[PDB]
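Engineer: Would you mind keeping the following structure in view while I ask a few things?
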Amino acid sequence: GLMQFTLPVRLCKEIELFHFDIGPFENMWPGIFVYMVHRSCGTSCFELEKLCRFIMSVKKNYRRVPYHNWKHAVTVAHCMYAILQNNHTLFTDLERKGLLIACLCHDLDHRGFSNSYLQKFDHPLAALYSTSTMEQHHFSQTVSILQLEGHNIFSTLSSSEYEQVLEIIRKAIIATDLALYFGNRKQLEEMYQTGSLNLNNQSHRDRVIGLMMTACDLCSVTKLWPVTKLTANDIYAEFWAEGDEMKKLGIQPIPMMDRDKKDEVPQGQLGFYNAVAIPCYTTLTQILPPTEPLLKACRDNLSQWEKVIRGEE
Ligand SMILES: O=c1[nH]c2ccccc2c2nccn12
Ligand SMILES: [Mg+2]
Ligand SMILES: [Zn+2]
C-alpha cells in the first residue's frame, strides 16, 4: 500500500507533458504505466500484484510488428494520462481506471494489417466481425486476459461498476476504428457549435471519450519533429508490408501502401494531417481546452511536412 513508483527527475517532469516520448528502454515501460495509474487514479484503484500480472500478459499478447506493438500501447496510454491530468474534475473514478486500461489494450494481438486487408484476404476474424474487425478482436483479447486467474484487476468493483467499466473499455476500443472517427467528430462539431453538447448526457460522454481515444491513438503526430519523423518510418513499414500482401492477392494497393511510391509519402502526410489529425485535435481542443498543446504540436508537425516538400529538409 505504501509502495510508490518514482521515475528519475527528467522523466518525473517530462511525463506530465503531452509530447513525452517513453524512451527506448522496454523494461521501464511497465513502471511508467503503473506510475501513471497511481497519479491518475490513486494507489488504491488496483492491487499492484494483479496490475503487474495484467500488464505482463498484455505485453506478451502484443506482436513484434514495426508500429502496432507494445511501445504504441504505452505511448497511447501516456497521451490519455496527459489528457486526464489536464482535465482533472471532468472524469469519474471508473472512467480514469477504464480509459488507461483501454489504451494499453486497444491494439492487443495486432498483426500490422488494416481491417480492409483482412476482408480482401477473407481472414476468419472478418467472418466473425463484419465491421471494426480488429477492434472487436482487441476488446475480445482484453476480456480473455481479464479472465486469466490472478489477472482480474477490477475484482473489488461491484457487479454494476464492473459492467460499466467493461462498457467504457468496449466503446473506447471500438472508437479506435478510424472509419468511425469521421462521423463521430462531425456530430461532436455540430453539438459544440449549435451549443447542445452536454457532458451529463451519457451518449455525449461516449462520443467525447471516442474522440479522446482517436486523439491518443494518433498522438505520434503531436510529438517533437524528430520523434514524429522516426515514428512515420515504422507506420509506413507496416503500410508497405500490407501493400506487398495486397499485390500478392492480385490488387494494386493505394499509393500510400505502395513501396514503389515513397516519393508520394510527404504529400500523403499533408492529406492525413488536413483530413484527419488537425480536425481531430481542433474539435478535441473546443470540447477540452487544456488539450490545446496537442493541436499546437500537430500544427508544428504539419509545417515540418510542408518544409519536407519544399526540399528545406
Ligand atoms: O500518414 C499517416 N500518419 C499517421 C500517423 C499516426 C497515425 C496514423 C497515421 C496514418 N493513418 C493513415 C495515414 N497515416
Ligand atoms: Mg487499432
Ligand atoms: Zn492504435
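Note that chain A is numbered according to Swiss-Prot, with residues 724-1036 shown in order.
We read in the header that X-ray crystallography, 2.2 Å was used to get this structure.
A Cβ is built for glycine as well, from the same backbone N, Cα and C atoms used for every other residue.
Quick paste of what Swiss-Prot says about this protein:
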- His791: active site, proton donor (ACT_SITE)
- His791, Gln992: 3',5'-cyclic GMP binding site (BINDING)
- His795, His829, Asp830, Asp940: divalent metal cation 1 binding site (BINDING)
- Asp830: divalent metal cation 2 binding site (BINDING)
- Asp830 to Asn: Reduces activity 1000-fold (MUTAGEN)
- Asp830 to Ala: Loss of activity and of zinc binding (MUTAGEN)
Engineer: Under 6 Å from ligand 1 by C-beta, which of these recorded positions make it: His791, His829, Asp830, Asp940, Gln992? Sequence order, please.
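Structural biologist: The qualifying recorded positions are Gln992.
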Engineer: If I take the Cα of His791 (active site, proton donor) as reference, which of the recorded positions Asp830, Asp940, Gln992 has the closest Cα?
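Structural biologist: So, of the listed recorded positions, the one sitting closest to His791 (active site, proton donor) is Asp830.
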Engineer: Roughly how many Å lie between the Cα atoms of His829 (divalent metal cation 1 binding site) and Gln992 (3',5'-cyclic GMP binding site), rounded to a whole value?
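Structural biologist: Each residue's Cα considered, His829 (divalent metal cation 1 binding site) and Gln992 (3',5'-cyclic GMP binding site) end up 23 Å apart.
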Engineer: Cβ within 8 angstroms of the Cβ centroid of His795, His829, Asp830, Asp940: which residues besides those meet this for the divalent metal cation 1 site?
Structural biologist: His791, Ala796, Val799, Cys826, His833, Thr899, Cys939
Engineer: Compare the Cα of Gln992 (3',5'-cyclic GMP binding site) against each of the recorded positions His795, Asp830, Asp940 and report the nearest.
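Structural biologist: Sorting the recorded positions by distance from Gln992 (3',5'-cyclic GMP binding site), the top entry is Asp940.
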Engineer: Near ligand 2, meaning Cβ under 6 Å from any of its atoms: which of the recorded positions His795, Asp830, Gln992 fit that description?
Structural biologist: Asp830
Engineer: Does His795 (divalent metal cation 1 binding site) have same-chain partners at least 6 apart in sequence with Cβ under 8 Å from its own Cβ, and which are they?
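Structural biologist: Counting only residues 6 or more apart in sequence, the Cβ neighbours of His795 (divalent metal cation 1 binding site) under 8 Å are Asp830.
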Engineer: Which recorded positions among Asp830, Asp940, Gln992 have CB under 6 Å of ligand 3?
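Structural biologist: Only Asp830, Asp940 meet the Cβ criterion.
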Engineer: Which residues, sitting 6 or more apart from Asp940 (divalent metal cation 1 binding site) on the same chain, put a CB under 8 Å from its CB?
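Structural biologist: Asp940 (divalent metal cation 1 binding site) has long-range Cβ partners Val799, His829, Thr899, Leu901.
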Engineer: Comparing the recorded positions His791, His829, which residue's C-beta has the most other C-beta atoms within 10 angstroms in this structure?
Structural biologist: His829
